[PDB]
Amino acid sequence: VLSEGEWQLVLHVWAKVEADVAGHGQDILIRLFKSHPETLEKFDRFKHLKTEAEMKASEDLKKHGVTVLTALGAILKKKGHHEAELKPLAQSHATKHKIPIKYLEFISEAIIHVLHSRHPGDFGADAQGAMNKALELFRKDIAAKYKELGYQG
Ligand code: HEM
């Protein structure tokens, strides 16, 4: 359970992201794919991209980064009361896209890295700890839905 103070830190940086959702989304997906190439393999849409320049040039990858960050922002702004938003996302990522929980750990690390690079004055250690807690709560709650469906592994 995050405290109200921890939520405020999370959402303060997140309001900065919403100024350039697409730039952040590209940076986070590129970092994920470069740091963890097995993740790129889950996207039939992107598996043709072989270089970071090709990734940066893909308008389709930038569109998907916006999709991802708009869904995460709606979850964060629920401050934990996110069951309605998480259900469909867990269901599709477990049963259709076949994404292990560990790859949600990986994208969480990429989000934290990109927020530190782009917003260092609003992402000191207090805010990095709070965002880590928020992303752990997201993963916890997705993992419980995976387990229900038989995909916690
Ligand atoms: C913060 C974490 C994430 C969020 C909020 C998120 C959100 C979304 C949303 C909103 C969609 C489209 C609707 C849907 O299919 O449910 C989507 C699609 C998809 N996601 Fe995620 N996602 C996350 C992480 C990941 C990770 C880590 C992977 C792979 C490693 C992944 C793989 C995919 C795939 C393969 C699709 C379908 C893309 C396509 O072919 O159109 N997601 N995601």
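Going by Swiss-Prot, the residues shown for chain A are 2-154, listed in order.
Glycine residues also receive a Cβ, built from the backbone N, Cα and C atoms like all the rest.
Annotation source Swiss-Prot lists nitrite binding site at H65. Taken from Swiss-Prot, the feature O2 binding site applies to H65, supported by experimental evidence. Sequence annotations record features per position, and here Swiss-Prot assigns heme b binding site to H94 based on experimental evidence. Residues annotated as domain 'Globin' in Swiss-Prot: 2-148. Under its natural variant entries, Swiss-Prot includes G122 to A with the note: In metmyoglobin.
Distribution of Swiss-Prot features across the structure.
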| residue | record | CB count, 10 Å |
| --- | --- | --- |
| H65 | nitrite binding site | 17 |
| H94 | heme b binding site | 21 |
| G122 | variant position | 8 |
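Distance noted between the C-alpha atoms of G122 (variant position) and the residue listed as 'nitrite binding site' is 27 Å. Rounded to a whole number, the distance between the Cα atoms of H65 (nitrite binding site) and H94 (heme b binding site) is 15 Å. Secondary structure at the residue listed as 'nitrite binding site', as computed by DSSP, is helix.
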